[PDB]
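Data block below; observations after.
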Amino acid sequence: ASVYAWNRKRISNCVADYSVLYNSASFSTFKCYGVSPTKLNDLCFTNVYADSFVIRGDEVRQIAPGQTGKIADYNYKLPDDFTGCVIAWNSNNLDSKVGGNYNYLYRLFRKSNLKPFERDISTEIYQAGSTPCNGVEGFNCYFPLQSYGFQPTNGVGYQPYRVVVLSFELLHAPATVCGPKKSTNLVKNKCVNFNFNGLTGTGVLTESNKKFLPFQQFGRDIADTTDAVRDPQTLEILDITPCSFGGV
Amino acid sequence: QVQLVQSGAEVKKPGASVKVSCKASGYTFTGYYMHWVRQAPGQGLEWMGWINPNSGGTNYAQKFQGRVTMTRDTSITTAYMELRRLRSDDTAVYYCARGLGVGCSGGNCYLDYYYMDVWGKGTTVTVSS
Amino acid sequence: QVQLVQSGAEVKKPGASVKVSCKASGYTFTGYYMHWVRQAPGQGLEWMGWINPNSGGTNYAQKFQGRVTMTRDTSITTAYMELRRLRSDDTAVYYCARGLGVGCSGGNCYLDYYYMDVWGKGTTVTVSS
Amino acid sequence: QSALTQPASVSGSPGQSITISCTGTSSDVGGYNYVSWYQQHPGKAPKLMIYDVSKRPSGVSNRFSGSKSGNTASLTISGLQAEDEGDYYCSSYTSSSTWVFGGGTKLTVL
Ligand SMILES: *[C@@H]1O[C@H](CO)[C@@H](O[C@@H]2O[C@H](CO)[C@@H](O[C@@H]3O[C@H](CO[C@H]4O[C@H](CO)[C@@H](O)[C@H](O)[C@@H]4O[C@@H]4O[C@H](CO)[C@@H](O[C@@H]5O[C@H](CO)[C@H](O)[C@H](O)[C@H]5O)[C@H](O)[C@H]4NC(C)=O)[C@@H](O)[C@H](O[C@H]4O[C@H](CO[C@H]5O[C@H](CO)[C@@H](O)[C@H](O)[C@@H]5O)[C@@H](O)[C@H](O)[C@@H]4O)[C@@H]3O)[C@H](O)[C@H]2NC(C)=O)[C@H](O)[C@H]1NC(C)=O
Ligand SMILES: *[C@@H]1O[C@H](CO)[C@@H](O[C@@H]2O[C@H](CO)[C@@H](O[C@@H]3O[C@H](CO[C@H]4O[C@H](CO)[C@@H](O)[C@H](O[C@H]5O[C@H](CO)[C@@H](O)[C@H](O)[C@@H]5O)[C@@H]4O)[C@@H](O)[C@H](O[C@H]4O[C@H](CO)[C@@H](O)[C@H](O)[C@@H]4O[C@@H]4O[C@H](CO)[C@@H](O[C@@H]5O[C@H](CO)[C@H](O)[C@H](O)[C@H]5O)[C@H](O)[C@H]4NC(C)=O)[C@@H]3O)[C@H](O)[C@H]2NC(C)=O)[C@H](O)[C@H]1NC(C)=O
């Protein structure tokens, strides 16, 4: 897609080894935030979005937290509290041909900078302080988009780079998506180390009368530690308490 | 170098309709508005109106808003004009020309060029019986 | 393209060893095992044994264990095979082929190919009185 | 749309310098003030001889200079020479975001 009306695709109810991506040589730029790429496979996520678009090469610097500019002001922007990853690679072999291939467009005028993740498909004409512009375009009243052209001879800094951002939140259960790992039989009453699609810790796991309502998928104590959880393989309520300890 | 290549000469009897084409080359098609201009032999060479490759949509004068249409085939870097009439007066040379365009310049962006820099050789419509 | 420059033709009397060679060319030689295969004239092209260019490591069918040996002069990108004895039945016509190889994924590594891609022209050795 | 006022032909300038008026109405020359002048030799498509009201494009001889506002615009020629003569068409930017053009005038070196 164009960066104007960049294409969100949701990724859900699935498993994926992320590293199958970046171990291939093609992905010229890659940077994650709030998580480390090589360890992504250990985590699970509430929900995932892949936001996909093409932008001019020297613009890719702007697809990052905080940084801003004529693309990030008006076409797509990422929050300050971002977590996720940004990926982009050269596409002058693909979205570019001898005469230029003008199908790719971007918004260049807007009345205000975007909120984060705002998609604004509005083609409406931008009036820079005019009386009502009737929908003609002219003296100080502009159409807001422009094309890139991307002719193959064009200098590489302006050649098109295809971008994908993955956005995902690492808050605990439910989690429609996980990185792969095989899994164990359960054990209870004895002292164990545990995880639950994340939710790592240690304790004794006990059956409990704790009356979780059907939607509740992990549970916390008055100390705000995780204190009870549901087994994601079987929906049983497991009640945690730490293993016995003290001063000697 | 930048150039326009208008389509060849054409003919159309009275009350028909006619269309002409203008390919553009050595050039960036979406940089600039396509203007048209024309006139009969020895007339004012003063026709005016334009189409925007970035956008579609058009503007053309009060004697013609309702009598002309303009099109683009952007992957083919080409613009078209058609006149839905064949008035006896409509004859002789029609030219296509690179006109208005964006010229964003440091911080500010704006429309910049307002003078139609380069013109095709045009074509003669011969629009009469 | 990948190619195998198999050695020339040879002749030997029975009961004296003979040694063919195969210049691995145009590919990463260490990427693939070298397989020998052979065909007496009009019989099954069924001989099998291989050498790993990463190693001194080889295997041979039982009928040839202690009767054939393979080596590789890796910087010269050649594999050699010596038939230790030249039984009068050998009537040799032998080929070398780029066989099994590592081919590690983007993901975790494995011994991918299990398959023979490309074959040299092979050489006749006429092993009889 | 009404064409811009433009007198018939230059005279009193067998070489040297003389000016063509382009006296338009307020919604064109007095408004946005982007007036331009183009020369249309026989048959060939006209050249962009003056870009904004006062000033030259590249490849224009340093004799031509556009002028004025308050009154509507004019082009002042200089050093007129027998290759330069042709016909000059004024053009202007109108209120309605279309341009409008002048009726032309014909040069006449001796
Ligand atoms: C040394 O350092 C210095 C800096 O210290 C460098 O100097 C500058 O370099 C830059 C880049 O090289 C030059 O930028 C070019 O600017 C023109 C436009 O110029 C504007 O200003 C002019 C007057 O200063 C004026 O003549 C122009 O018309 C234009 O005015 C603006 O736009 C319009 C039209 O005039 C008008 O606004 C109107 O206002 C109404 C409201 O009233 C509405 O807003 C309307 O919508 C609007 O039309 C105003 O006059 C004004 N705007 C406002 C808001 O006030 C750009 O066109 C040009 O971009 C083109 O060219 C780029 C490549 O540049 C090369 O090609 C151009 C010709 O295309 C040539 O001029 C240039 O020298 C160079 O050869 C290209 O990438 C673009 O895509 C586009 O095609 C540039 O942005 C700048 O001119 C120059 N400084 C000065 C004082 O000129 C210098 O480069 C260093 N020396 C070196 C490197 O050797
Ligand atoms: C967007 O587009 C991209 C381009 O279209 C696309 O890309 C993908 O990238 C994939 C890898 O990132 C690639 O698929 C893999 O590649 C493996 C390695 O291949 C690379 O290296 C070799 C050698 O250098 C190259 O020849 C090869 O070239 C190809 O790809 C390049 C680009 O990389 C092209 O230029 C070129 O033209 C070629 O197309 C590449 O560079 C392959 O190994 C792998 O094949 C395995 O997996 C297949 C899928 O499962 C399977 O079909 C195969 O049979 C093979 O399976 C494994 O092999 C053994 C036989 O099954 C088996 O071994 C035994 O298993 C036993 C089990 O008990 C036991 O373990 C034994 O010990 C063990 O030896 C393995 O176990 C088998 N695996 C498993 C899991 O069982 C596959 O080709 C892909 O080609 C490439 N696309 C293209 C068009 O080339 C990119 O991926 C997408 N985007 C996304 C998100 O996917």
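Chain A is numbered as in Swiss-Prot; the shown residues are, in order, 348-595.
When the header is checked for method, it gives electron microscopy, 3.6 Å.
Note that Cβ sites are derived from N, Cα and C of the backbone, with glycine treated the same way.
In the three-state DSSP scheme, A:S371 (variant position) is classed as coil. Recorded in Swiss-Prot as a natural variant, A:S371 to L carries the remark: In strain: Omicron/BA.1.
Under the three-state DSSP scheme, A:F456 (variant position) falls in the coil class. Close to A:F456 (variant position) in the fold, though at least 6 residues off in sequence, lie A:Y421, A:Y473, A:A475, A:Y489, A:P491, each with a CB less than 8 Å from its CB. Swiss-Prot documents A:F456 to L as a naturally occurring variant and attaches the note In strain: Omicron/EG.5.1.
All chains included, 11 other C-beta atoms sit within 10 angstroms of the C-beta of A:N460 (variant position). What Swiss-Prot notes for the natural variant A:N460 to K is this: In strain: Omicron/BA.2.75, Omicron/BQ.1.1, Omicron/XBB.1.5, Omicron/EG.5.1.
Secondary structure at A:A475 (mutagenesis position), as computed by DSSP, is coil. Under the heading of mutagenesis, Swiss-Prot lists A:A475 to V and annotates it as follows: Increased resistance to neutralizing antibodies.
Sequence-distant neighbours of A:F486 (variant position): residues of the same chain at least 6 apart with a C-beta under 8 Å from its C-beta are A:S477. For the naturally occurring variant A:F486 to V, Swiss-Prot gives the following note: In strain: Omicron/BA.4, Omicron/BA.5, Omicron/BQ.1.1.
Here Swiss-Prot notes a natural variant, A:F486 to P, with the remark: In strain: Omicron/XBB.1.5, Omicron/EG.5.1. A:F486 (variant position) falls within neither a helix nor a strand when secondary structure is assigned with DSSP, and so counts as coil.
For the recorded site, A:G496 (variant position), the DSSP three-state label reads coil. Within the same chain, residues at least 6 positions away in sequence whose Cβ sits under 8 Å from that of A:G496 (variant position) are A:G447, A:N448, A:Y449. Under natural variants, Swiss-Prot gives A:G496 to S with this note: In strain: Omicron/BA.1.
Counting every protein chain shown, 18 other Cβ atoms lie within 10 Å of the Cβ of A:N501 (variant position). Quoting Swiss-Prot on the natural variant A:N501 to T: In strain: 19B/501T.
Reduced to three states, the DSSP call for A:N501 (variant position) is coil. Looking at Swiss-Prot, the entry for natural variant A:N501 to Y says: In strain: Alpha/B.1.1.7, Beta/B.1.351, Gamma/P.1, Theta/P.3, Mu/B.1.621, 19B/501Y, Omicron/BA.1, Omicron/BA.2, Omicron/BA.2.12.1, Omicron/BA.2.75, Omicron/BA.4, Omicron/BA.5, Omicron/BQ.1.1, Omicron/XBB.1.5, Omicron/EG.5.1; May enhance affinity to human ACE2 receptor.
Natural sequence variation is annotated in Swiss-Prot for A:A570 to D, with the remark: In strain: Alpha/B.1.1.7. A coil conformation is recorded for A:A570 (variant position) in the three-state DSSP classification, outside any helix or strand.
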| Residue, out of the recorded positions A:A475, A:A570, whose Cβ gathers the largest set of other Cβ atoms within 10 Å | A:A475
| message | Sub-8 Å Cβ contact with chain D: please pick out which of the recorded positions A:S371, A:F456, A:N460, A:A475, A:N501, A:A570 have it. | response | none
| request: Filter the candidate list A:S371, A:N460, A:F486 of variant positions, keeping only entries whose CB is under 6 Å from an atom of ligand 2. | output: A:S371
| request: Please tell me which one of the variant positions listed here (A:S371, A:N460, A:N501) sits closest to A:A570 (variant position), measuring Cα to Cα? | output: A:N460
| query | For the variant positions A:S371, A:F456, A:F486, A:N501, A:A570, which ones lie near chain C, with a CB less than 8 A from one of its CB atoms? | reply | A:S371
| task | Could you round the CA separation between A:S371 (variant position) and A:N460 (variant position) to a whole angstrom and send it over? | result | 36
| note | The rounded CA-CA distance in Å from A:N460 (variant position) to A:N501 (variant position) is 29
| request: List those variant positions among A:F456, A:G496, A:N501 whose Cβ lies under 8 Å from any Cβ of chain B, in sequence order, or write 'none' if there are none. | output: A:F456, A:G496
